[PDB]
Amino acid sequence: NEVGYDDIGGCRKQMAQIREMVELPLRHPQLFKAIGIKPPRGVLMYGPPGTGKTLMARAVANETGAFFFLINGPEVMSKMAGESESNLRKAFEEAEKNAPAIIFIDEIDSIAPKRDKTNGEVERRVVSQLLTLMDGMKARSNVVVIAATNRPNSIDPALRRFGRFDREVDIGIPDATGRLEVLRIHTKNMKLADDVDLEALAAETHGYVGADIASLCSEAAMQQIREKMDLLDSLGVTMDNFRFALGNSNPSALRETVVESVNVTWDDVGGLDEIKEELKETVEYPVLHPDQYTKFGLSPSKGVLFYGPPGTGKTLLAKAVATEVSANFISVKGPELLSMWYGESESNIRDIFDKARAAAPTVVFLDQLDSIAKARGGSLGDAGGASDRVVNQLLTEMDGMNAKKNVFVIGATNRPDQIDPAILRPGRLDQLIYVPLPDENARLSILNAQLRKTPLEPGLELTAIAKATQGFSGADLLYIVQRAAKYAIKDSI
Amino acid sequence: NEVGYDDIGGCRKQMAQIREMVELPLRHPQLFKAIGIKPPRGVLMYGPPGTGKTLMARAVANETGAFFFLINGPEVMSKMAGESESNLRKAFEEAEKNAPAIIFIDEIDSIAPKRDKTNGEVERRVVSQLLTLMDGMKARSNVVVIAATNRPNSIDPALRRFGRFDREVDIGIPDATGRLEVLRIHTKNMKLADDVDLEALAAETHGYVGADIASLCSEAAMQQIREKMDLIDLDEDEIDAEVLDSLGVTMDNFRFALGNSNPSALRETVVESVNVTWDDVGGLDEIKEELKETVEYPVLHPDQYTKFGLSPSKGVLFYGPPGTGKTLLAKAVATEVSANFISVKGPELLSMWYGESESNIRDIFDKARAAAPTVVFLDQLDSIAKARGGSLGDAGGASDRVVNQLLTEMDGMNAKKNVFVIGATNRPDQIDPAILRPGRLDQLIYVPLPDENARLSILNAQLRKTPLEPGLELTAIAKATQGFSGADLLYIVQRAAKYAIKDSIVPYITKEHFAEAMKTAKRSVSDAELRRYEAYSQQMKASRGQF
Amino acid sequence: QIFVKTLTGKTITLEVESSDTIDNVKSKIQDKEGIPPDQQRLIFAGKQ
Ligand SMILES: Nc1ncnc2c1ncn2[C@@H]1O[C@H](COP(=O)(O)OP(=O)(O)OP(=O)(O)O)[C@@H](O)[C@H]1O
Ligand SMILES: Nc1ncnc2c1ncn2[C@@H]1O[C@H](COP(=O)(O)OP(=O)(O)OP(=O)(O)O)[C@@H](O)[C@H]1O
Ligand SMILES: Nc1ncnc2c1ncn2[C@@H]1O[C@H](COP(=O)(O)OP(=O)(O)OP(=O)(O)O)[C@@H](O)[C@H]1O
């Protein structure tokens, strides 16, 4: 009772990276001694949970011919009188006696934390046993060690050495064609009807993962048997069962890192007929023409500071710029602040900076600038070392990041002078784009933009409402139009 | 397999320092009887990871023919407290009867970390057992213990005393000729192609350690396997064993291997030097021979400069108009004496977490002693005044966390350690008087306005990173600004080069990109700020005290 | 007119419960435990 080999879709690029890595040198002792290169004896898999970490390791090891020594994370170290080292020493000794063998250490993050979060004395005893025994496989015993984890930053940094764990394999989220491929291999044994369309389900589900796609098919079948129950004849899953499963359920974004691509098209902010040409040169031209920076030698400005009047400015002036990319948007916001008093102040940002170049393309939005570096970066600063650990990682991660992959940051605030001036250092914020107040030629098209899904009578004049708005921004244009919809439903009442 | 002298490379000057230090107590103990002083017993190697320090310990043991024994780091901590002390006692007893012998221990940071940050029970258990056994042994068996770590001040400071561990040895990164020797040992069995050049790959990887070069060629050889993947598949269990001889790792596979790999040990700044000459900036020749009279005269004649009772000229400063080439001169001050140099800046290195804000200046003091010579340089002295604090009234001072470790040890080092602090501010009216004292900044180097009539020579050495038009227009590009130095001259270059992404799906550089660029000819550095300090350049001798 | 607030964190314990050295058990076997009232234990002789 095990899974096959071709039961994984969407991860085809990382499959071809790992089929030549752990499957080809295992079955072939030649073509490495002849080339004079020893094969790697360690790989590391990481990414978001529910993406296929524990599934791909059992699939790649079954239909190849191997020993497949399984070992779980939390099941070790739960022993008494210090015998977890003997269970680890007998694990690697019994594998090489009947080579070829595969040692898959599952959940390695529950075994090796960092040395500043050490607990007791038996946690140090099992991380130094693993580091010693990993170096003992240099005799070319055809033993490949696969390690799966969830957080690569919480692991101990002494595991990635020359020989222990050299290669790392990152598993990203599938695309629209990737999420469609998993839906084909999940509705194989299910009785389906004819009204379903798997292309529309993959296009609607953007921020879904490899585990959320299994919830979409299993909940629609459970919904259908709640209807068909009276005094097993025909149980074809309909389109309305999948449409109900999209409503009552939700994707993996349970106030975690947000996976969505909510963007609006053009002419949704009023006017912009002289401002739209200023925003097309920062998120489209590094993607459409990357060779113009490599031929010259300039660094592309991946950051644009935004500031403007009240009303608009936060999201609809920034999310309407990236209409052509539509990648995953991982944002920081209000509640994403210093909630834990130890460690989780910039470590929640360390997986945003380092993953922006690993999981490219990924757009990171930055807002609420007066709640992160207001008093700490000033002339008075912080005295005592209590929470002065916020203005350091925002500056030292700027020079350490180059324009190798598709990175993009956007800073927006209501007060541009309330942020530290080192955030506006040269080399990173050389392009300053200012969003101005909408004038009389733009405020009339604002009222035509936020009245989109309305049964609006075109016989009236929306210019006469906007002509009485001089110091009234788009929020007051939203204020004057909300009262017009309050008495409109009252006419039906 | 045993290793010798040819199996390592790059540190051949560094290996010769370890060579004479360990081969004299082993081979010829007659020098101890003649001079009557105890030779050292414990050396300590350190540096970046992946530099083959464990390979060098096996190379010095087999060639000398001594009794070699290895004690690895994490294998001691994998046991409990009882059997780990018994295994440490057994290693020193067998090496005593087998004199001469080398007891090489590895990874002392896992055994001896910094103890005062985590005051614990096991942090003083195995190191106190080692300390009574290392200092306690005395049998004239002339055995040498070798330590290895990745940071010299990460270990407990009681180990670096006299008699136990005195000689510190740094293992630096190899040079261009050094990194060439590393790949030649690994490619002895790799059947490479004829088009692969030996010296071309040395200049490609600038800051790669020997572990990074060895992983670079294996990934390029693995790309040769996936290039021939469609030729013969993996379903045949080595049936067609006749086409494998035509497997040559040609040189563009190394170009693909450089495109996917990344530098691992380059998380810090350069450890050797920077190379940008004074001719790379245009003009400023009135201070070129002036600085030759103050920093390169004492290091070439150490006797005539100090026998007259004159203090060493340790500190100079750069002041004048703000942002006018002194920020451009931040890297071009090290190539004159061609010494070691690491730049320090407020938001760069001293604005980290507590405990590490003074360890960075500790590394430049180990560079004053263990890696001499050194050059210290701090830029933008008006931004650091917010962290130092301003003295007010007649009773004041700079109550700062970092200035106590700075000012005490910068004057205790003599002229033989070759300490050289360099200053560069933007306004002399924004300098804290508590740091300034007679004896630190007595050398006045005034930086004037950077030659706006001759600023065409500044931008001539600035546009050499891009193929440009041969018919350039350099008539009045920088002579009408008079406040735009070489740092802000990039914005004029960014005006004439940001249009490459536009008007696309052809001309790239035209003469209209520089002719029409004079519409934003502004002046950020006005003449009202320059003339305040032009008279100060001839009257600072009467104001060289408090202010 | 300001404040300084900082929290703390702890780690409780781990244990092994290792005991019973072999030299204590070899002395633990060769002893007596007591015999009720009249449960003599005897002597014996022979092989002249
Ligand atoms: N290509 C795929 N990618 C992600 N998930 C998949 C894929 N195909 C099937 N799945 C579903 O996801 C589950 C496998 O997820 P897995 O056990 O790897 O969780 P994980 O978070 O990736 O790793 P871990 O088990 O360590 O949490 C299966 O139960 C399966 O129904
Ligand atoms: N083109 C437009 N011009 C002005 N207002 C608009 C436009 N389109 C929509 N609006 C309305 O104005 C509001 C935009 O306000 P926004 O969310 O930017 O607040 P803000 O205070 O500007 O943001 P921040 O908190 O970053 O300052 C939306 O709620 C929307 O209904
Ligand atoms: N002469 C040399 N100089 C530098 N590197 C070398 C040399 N010869 C070989 N190498 C490469 O450098 C690596 C040596 O690194 P080593 O095994 O010493 O790691 P290390 O971190 O120094 O050891 P430790 O864990 O004791 O600190 C080898 O893998 C080898 O390929």
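Following Swiss-Prot, chain A residues are numbered 209-439, 452-713, in order.
In case you wondered, yes, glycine gets a Cβ from its N, Cα and C as well.
According to DSSP, A:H394 (ATP 1 binding site) sits in a coil region rather than a helix or strand. Per Swiss-Prot, the feature ATP 1 binding site maps to A:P257, A:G258, A:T259, A:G260, A:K261, A:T262, A:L263, A:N358, A:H394.
In the structure as shown, the Cβ atom of A:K261 (mutagenesis position) sits within 10 Å of 20 other Cβ atoms. For the mutagenesis of A:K261 to T, Swiss-Prot gives this note: Probable loss of ATP binding. Complete loss of catalytic activity. The structure shown keeps the original residue.
What Swiss-Prot notes for the published mutagenesis of A:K261 to A is this: Moderate reduction in growth rate.
Under 8 Å, Cβ to Cβ, and six or more positions away along its own chain, A:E315 (mutagenesis position) finds A:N280, A:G281, A:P282, A:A356, A:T357, A:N358. Here Swiss-Prot describes A:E315 to D as a published mutagenesis experiment; the accompanying note says: Severe loss of catalytic activity without affecting cooperativity between the 2 ATP-binding regions. Slight reduction in growth rate.
According to Swiss-Prot, the experimentally introduced change A:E315 to A is described as follows: Moderate reduction in growth rate.
Here the residue is the original one, while Swiss-Prot reports the published mutagenesis A:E315 to Q with the comment Severe loss of catalytic activity and cooperativity between the 2 ATP-binding regions. Lethal. Restores cell growth; when associated with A-358; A-369; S-471; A-471 or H-475.
In the three-state DSSP reading, A:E315 (mutagenesis position) counts as coil. Swiss-Prot documents A:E315 to N as a published mutagenesis change and attaches the note Severe reduction in growth rate.
Quoted from Swiss-Prot, the note attached to the mutagenesis of A:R369 to A states: No effect on growth rate. Restores cell growth; when associated with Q-315. In sequence order, the list of same-chain residues 6 or more apart from A:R369 (mutagenesis position) whose Cβ falls under 8 Å from its Cβ is empty.
Listed in Swiss-Prot is the mutagenesis experiment A:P471 to A or S, annotated as follows: Restores cell growth; when associated with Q-315. For the recorded site, A:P471 (mutagenesis position), the DSSP three-state label reads coil.
Looking at Swiss-Prot, you'll find the mutagenesis A:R475 to H noted as follows: Restores cell growth; when associated with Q-315. Counting only same-chain residues at least 6 apart in sequence, those with a Cβ under 8 Å from the Cβ of A:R475 (mutagenesis position) are A:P555.
Residues or ranges marked as ATP 2 binding site by Swiss-Prot on the basis of similarity to another entry: A:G531, A:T532, A:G533, A:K534, A:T535, A:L536. Within 10 Å of the C-beta of A:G533 (ATP 2 binding site) we count 19 further C-beta atoms, all protein chains included. When secondary structure is read from DSSP and collapsed to three states, A:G533 (ATP 2 binding site) falls in the coil class.
Listed in sequence order, A:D587, A:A632 are the same-chain residues at least 6 apart in sequence whose CB falls under 8 Å from the CB of A:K534 (mutagenesis position). Swiss-Prot lists A:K534 to A or T among its mutagenesis entries, and the accompanying note reads: Severe loss of catalytic activity. Lethal.
Take the CB of A:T535 (ATP 2 binding site) and look out to 10 A: across all protein chains shown you find 16 other CB atoms. The Cβ of A:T259 (ATP 1 binding site) has A:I379, A:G380, A:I381, A:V417, A:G418, A:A419 as same-chain neighbours under 8 Å, each 6 or more residues away in sequence. A distance below 8 A between C-beta atoms marks A:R369 as the recorded positions from A:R369, A:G531, A:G533 lying next to chain B. In this structure the C-alpha atoms belonging to A:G533 (ATP 2 binding site) and A:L263 (ATP 1 binding site) are separated by 44 Å.
Only A:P257 of the recorded positions listed as A:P257, A:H394, A:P471, A:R475 bring a Cβ under 6 Å of any atom of ligand 1; the order follows the sequence. In the three-state DSSP scheme, A:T259 (ATP 1 binding site) falls into the coil class.
Closest in space to A:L536 (ATP 2 binding site), of the recorded positions given as A:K261, A:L263, A:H394, A:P471, is A:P471, taking the CA atom of each residue. Of the listed recorded positions, namely A:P257, A:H394, A:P471, the sparsest CB environment within 10 A is found at A:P257. Under 8 Å, Cβ to Cβ, and six or more positions away along its own chain, A:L263 (ATP 1 binding site) finds A:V211, A:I216, A:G418.
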